[PDB]
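*Asks:* Quick one: the structure is below, questions incoming.
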Amino acid sequence: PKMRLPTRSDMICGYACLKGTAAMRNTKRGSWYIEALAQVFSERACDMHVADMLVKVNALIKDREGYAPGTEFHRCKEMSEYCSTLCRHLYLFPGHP
Amino acid sequence: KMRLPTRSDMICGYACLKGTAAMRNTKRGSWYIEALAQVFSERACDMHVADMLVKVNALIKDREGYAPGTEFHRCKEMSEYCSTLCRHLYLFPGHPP
Amino acid sequence: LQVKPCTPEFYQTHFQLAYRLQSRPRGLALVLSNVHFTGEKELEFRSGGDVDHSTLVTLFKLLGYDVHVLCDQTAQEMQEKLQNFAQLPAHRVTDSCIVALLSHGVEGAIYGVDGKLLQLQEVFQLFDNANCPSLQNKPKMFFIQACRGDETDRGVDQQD
Amino acid sequence: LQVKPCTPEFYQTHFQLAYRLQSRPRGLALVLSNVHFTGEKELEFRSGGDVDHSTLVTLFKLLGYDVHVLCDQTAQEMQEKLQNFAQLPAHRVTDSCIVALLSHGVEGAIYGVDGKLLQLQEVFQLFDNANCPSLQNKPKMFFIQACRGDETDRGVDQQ
Amino acid sequence: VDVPX
Amino acid sequence: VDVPX
């Protein structure tokens, strides 16, 4: 009798938007979520775990709003989330040793 | 003047994954609620809720069914959490006095 | 069950990065347990649900919450009293909220004692920024003890 | 883009409570971008997806991942090649995995360029403990840039 | 014993 | 300009 595993575990999944909603994208700069993701990860992978970085990406997305004058999407919002079956901190430890 | 997404700043812990069952001990209670009370009661002092839920995941991942002569014997389960939180959720138990 | 207090030093080094969480009470908590089911669809009495309920009532009290309790509620009762709860004016002077729902369920929905389903999206919406302005920008915790399927996970051996 | 490296001290005081993550490369990464939709159900061309794709490929290389790339794929092509990727033998000697999926979509599924859908459960399943034993116990990250619906979030006023 | 939920 | 995904 060794320790066994659930069928699925040790996953983290980041979604650009919430159930039943749309994710926003700028036609020049790209998606809000990816842009935010790149900024946080590149800046903080060195000292923050991925789940926490994703909370940080949540904060950026909550404060953003659409620029789409004359259209129904002007000032529109989006909210990101993540779901996690991780069982330890996930530090990416960039550039070490 | 800035606006909010429709929904934000939520965290939801689930005893099991989409499509999967949760397991409950007839004397000790549910694996998840048991795991949750233990971790929260020990670690609320120094760990934010999202991180605490990761530790709950760790306990659940390792637990297995006792129910000899059922298909639930040696069965598994995986909890998960989804978060739209935008900062650390520290419960700061006992502060100030 | 005992909750170890955090130190002042911990508070002073973490309060600025966290949600504000200093109100007394820390918030309102609702523990809603269904254990005994009586509808046309038969659902097995949730033995040990009673220990779940005590455990969470104690835990949330110790975490500084004003704990409200509901036992053995129908789907409609659940929807109505979750809505009343979300609409309580006490949420204005607290910093957070906790809802725990304990029952049988299916993917994305939980059963009331009558075997009818309350969709979880509908529950989260009760507490959202549109509908619960009192909790705007405040952390809202949900805990769902319920099945999302009827298949056993036999699990998998660890490879090598 | 520039990735600040972690300090040795940070590694020493954090490695014990974290997933083992020191393999070189850190993992395989896959960035799968659908931008041009040539199919039945008309899906608007994902202008700006080019910058999304470039940013991740760059990001993941700099985080130390071996980056694989697929563009403009059908539902079936996404499924087959996701399975080929999950089954690659490098996963045994790496410490983690990254899959980023960028496309149009609906709740719980994403669109191929053919307007057909791939269910996200089927995708996560390809990397689970039964199907991808070589990633057992290893952190697997997924990032999904895709709509999960059609209705605009109009937003709400802050009281 | 353990049972499903 | 911002468009839906």
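The numbering of chain D matches Swiss-Prot: 174-332, in order.
Including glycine, each Cβ sits where the backbone N, Cα and C put it.
According to Swiss-Prot, the protein carries these features:
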- D:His277: active site (ACT_SITE)
- D:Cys320 to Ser: Loss of function (MUTAGEN)
- D:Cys320: active site (ACT_SITE)
*Asks:* Between the Cα atoms of D:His277 (active site) and D:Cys320 (mutagenesis position), what distance do you get, rounded to the nearest Å?
*Replies:* 6
*Asks:* Count the Cβ atoms, other than its own, that fall within 10 Å of the Cβ of D:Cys320 (mutagenesis position), considering every protein chain shown.
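*Replies:* Looking across every protein chain shown, the total is 25.
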*Asks:* With every protein chain in view, how many other Cβ atoms are within 10 Å of the Cβ of D:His277 (active site)?
*Replies:* 25
